[PDB]
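Q: Mind having a look at this structure? Questions to follow.
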Amino acid sequence: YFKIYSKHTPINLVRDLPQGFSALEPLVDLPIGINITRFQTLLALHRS
Amino acid sequence: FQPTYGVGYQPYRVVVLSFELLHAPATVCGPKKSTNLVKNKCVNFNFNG
Ligand SMILES: *[C@@H]1O[C@H](CO)[C@@H](O)[C@H](O)[C@H]1NC(C)=O
């Protein structure tokens, strides 16, 4: 089972993580059934 | 194939459904039937397992 929990929070702090409490709601459970040992973030470029 | 052929030579469309169970969570489930809801009585309830 792949559990994805997520939370959207409106913050106004410039640099670091804000200090507070926010419990993450369960968003989606995925029937993947696969081995995962490594991950990588995907970003987006800005072209001009 | 021709429409005037015998029944042993006429074209037959065949669909074979293959059902396998693997160690991954099974997601193609049947449509579980739902009994109408009855309130205010001592009943045996089965809600989502
Ligand atoms: C999952 O992958 C890791 C790293 O490749 C491996 O050591 C481990 O034995 C694998 N587990 C299964 C159940 O295949």
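Chain A uses Swiss-Prot numbers throughout; the residues present, in order, are 200-247.
How was it done? The header gives electron microscopy, 2.8 Å.
Each residue, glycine too, has its Cβ placed from N, Cα and C.
Sharing the features that Swiss-Prot gives for it:
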- A:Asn234 to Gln: Increased resistance to neutralizing antibodies (MUTAGEN)
- A:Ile210 to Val: In strain: Omicron/BA.2.75 (VARIANT)
- A:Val213 to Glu: In strain: Omicron/XBB.1.5, Omicron/EG.5.1 (VARIANT)
- A:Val213 to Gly: In strain: Omicron/BA.2, Omicron/BA.2.12.1, Omicron/BA.2.75, Omicron/BA.4, Omicron/BA.5, Omicron/BQ.1.1 (VARIANT)
- A:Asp215 to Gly: In strain: Beta/B.1.351 (VARIANT)
- A:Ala222 to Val: In strain: 20A.EU1 (VARIANT)
Q: With the cut-off set at 10 Å between Cβ atoms, which of these variant positions ends up with the most neighbours? Options: A:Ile210, A:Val213, A:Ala222.
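A: That would be A:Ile210, with the highest Cβ count within 10 Å.
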Q: Can you tell me how far the Cα of A:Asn234 (mutagenesis position) sits from the Cα of A:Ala222 (variant position), in Å?
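A: Between the Cα atoms of A:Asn234 (mutagenesis position) and A:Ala222 (variant position), the distance comes to 28 Å.
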Q: Under a three-state reading of DSSP, tell me whether A:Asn234 (mutagenesis position) is helix, strand or coil.
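A: Going by the DSSP assignment, A:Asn234 (mutagenesis position) belongs to neither helix nor strand, so it counts as coil.
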Q: Can you count the other CB atoms that lie within 10 A of the CB of A:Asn234 (mutagenesis position)?
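A: Other Cβ atoms found within 10 Å: 5.
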Q: What recorded positions in A:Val213, A:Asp215, A:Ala222, A:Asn234 place CB under 6 Å from ligand 1?
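A: Cβ < 6 Å from ligand 1, in sequence order: A:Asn234.
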Q: When DSSP is mapped onto helix/strand/coil, what comes out for A:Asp215 (variant position)?
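A: For A:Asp215 (variant position) - judged by DSSP and reduced to three states - the answer is coil.
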Q: Between A:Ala222 (variant position) and A:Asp215 (variant position), what is the CA-CA distance rounded to a whole number of Å?
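A: For A:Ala222 (variant position) versus A:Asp215 (variant position), the Cα atoms are 19 Å apart.
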